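Q: What follows is a structure written as structure tokens; I'll ask about it next.
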Amino acid sequence: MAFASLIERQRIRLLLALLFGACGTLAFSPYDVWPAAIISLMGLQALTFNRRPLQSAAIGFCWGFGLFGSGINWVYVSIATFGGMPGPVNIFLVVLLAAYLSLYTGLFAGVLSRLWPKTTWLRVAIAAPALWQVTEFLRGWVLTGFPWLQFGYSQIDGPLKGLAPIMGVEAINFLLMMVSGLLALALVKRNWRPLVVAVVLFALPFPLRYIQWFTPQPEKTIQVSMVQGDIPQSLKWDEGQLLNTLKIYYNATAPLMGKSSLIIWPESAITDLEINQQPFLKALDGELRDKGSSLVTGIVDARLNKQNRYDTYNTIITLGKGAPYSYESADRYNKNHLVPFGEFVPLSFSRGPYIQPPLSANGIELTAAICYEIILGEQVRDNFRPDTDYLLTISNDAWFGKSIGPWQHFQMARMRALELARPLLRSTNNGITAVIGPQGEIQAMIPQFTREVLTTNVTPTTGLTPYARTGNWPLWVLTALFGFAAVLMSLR
């Protein structure tokens, strides 16, 4: 046989693209193999060499489909269990989602091989990172976006973690696409120059991780007790289980009063309207103030708005010491970035303001996010303020079941703590509830899929990271400069 007549064939290239896309899903939290991201990106860029724009677009689409048919398949658990659509219909829906998410990768590959047909360093090192940044922005922006499975999140424990506090996780996405292509440039061509360049560009951010952009405050250390109720997702929105859920949470929280300064309940812990459960909240706030503590809990609130029609918000509310409860109080967080097909129909929860004040609780200012909102770095940074002590996130991962989705969500949550240099207090109904340190490090974690309480001492951090001080625009300026240079050098 032969091994040179097979690679040149297009069908073999499509199969290899599928294989590399599938293998790239091993780079995230359930498996935590950061070399898999590099290998997958190297395969993506190397298989598109010497290809026509249409063929390369097809190869990129196949690579994206391989990535998104295995990296995100837990969505099946969110459809088969919760929904009357039969098994084949759920499979078709998952396939449609994977194809839609791979359309952006196909577009990226097609544009890359149209504007930059020849395999040179200008393509792998200059054009590919900028075009990948633009494509990922489009994927995370169009139709409310879905910026899931970004290889920058795979470097939390990797060498390039310290680049996140300076320029943001997407900057890692810029570098991983930049380095891997150079490796690809050293693989197809027997030239050690791209290998040396990639090694240098990968080993430079490694010393840039011992820098602490935060100052710990060993005088405001408080005991936080996050409650994981493990309420089943099948009966959560039932009137018969409303009383049982309240009893479970209250009996889990009552011993914690007087010993934990802050108590946190998961997203939509009170599965009832905020106006309906007024006496319970008032009595709870009175008891919390008597013992001395603050409770931050998720709830669904109905507001008559200005047109006298109800506006439904998925809110986080605060009660107790340092934050008295009232139905009309600014100490509240309304979820802004709703989950498509889970809370609204694109093309019915309402959207809160994009910028909201941080929650105040017993003298502690919390930057709050809800479930899906924690994966959006830009929104969290915009809501972040210098006075913030901890990053607050409440979620409900029971939809995804016993799958890889919860861990990917947890890793994307840890990336926010790494970027903003603030402790992250993640609470979930049955998912991963943890206290992520200022460097994206797990300081505490309780077993998943059980009814437990995570009670640990946590220390605030002050100071601003370069990312939290300038934002995401330096990365966009670098991307624009690289794209302009690559385009201007392509007109010849």
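Going by Swiss-Prot, the residues shown for chain A are 1-347, 364-508, listed in order.
If you're wondering, the header gives electron microscopy, 3.0 Å.
Using N, Cα and C of the backbone, Cβ positions are placed for all residues, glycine too.
Below are the features listed in Swiss-Prot for this protein:
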ACT_SITE  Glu267  active site, proton acceptor
ACT_SITE  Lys335  active site
ACT_SITE  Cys387  active site, nucleophile
MUTAGEN   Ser78 to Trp  Loss of activity
MUTAGEN   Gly145 to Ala  Loss of activity
MUTAGEN   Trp148 to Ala  Loss of activity
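Distances, neighbours, how buried they are, the whole picture for these features please.
A: Counting only same-chain residues at least 6 apart in sequence, those with a Cβ under 8 Å from the Cβ of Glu267 (active site, proton acceptor) are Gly298, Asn314, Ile316, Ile386, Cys387, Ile410, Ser411, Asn412, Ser443, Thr444, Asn445.
Proximity of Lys335 (active site) to non-local residues of its own chain (separation of 6 or more, Cβ distance below 8 Å) is seen for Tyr313, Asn314, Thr315, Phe365, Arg367, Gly368, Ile386, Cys387, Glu389, given in sequence order.
Taken residue by residue with DSSP, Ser78 (mutagenesis position) is part of a helix.
Secondary structure at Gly145 (mutagenesis position), taken from DSSP and collapsed to helix, strand or coil, is coil.
Within 10 Å of the C-beta atom of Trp148 (mutagenesis position) sit 20 other C-beta atoms, taking all shown protein chains into account.
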Q: Check the deposited model and tell me the whole-number distance in Å separating the CA atoms of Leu347 and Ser364, where 16 residues are unmodelled.
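A: Distance across the unmodelled stretch, Cα to Cα, is 13 Å.
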Q: Would you mind listing, in sequence order, the residues at least six apart from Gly145 (mutagenesis position) in the same chain with a Cβ closer than 8 Å to its Cβ?
A: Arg139
Q: Non-local Cβ contacts of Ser78 (mutagenesis position) (under 8 Å, 6 or more apart, same chain)?
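A: Residues satisfying the criterion: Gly342, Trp415, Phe416, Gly417.
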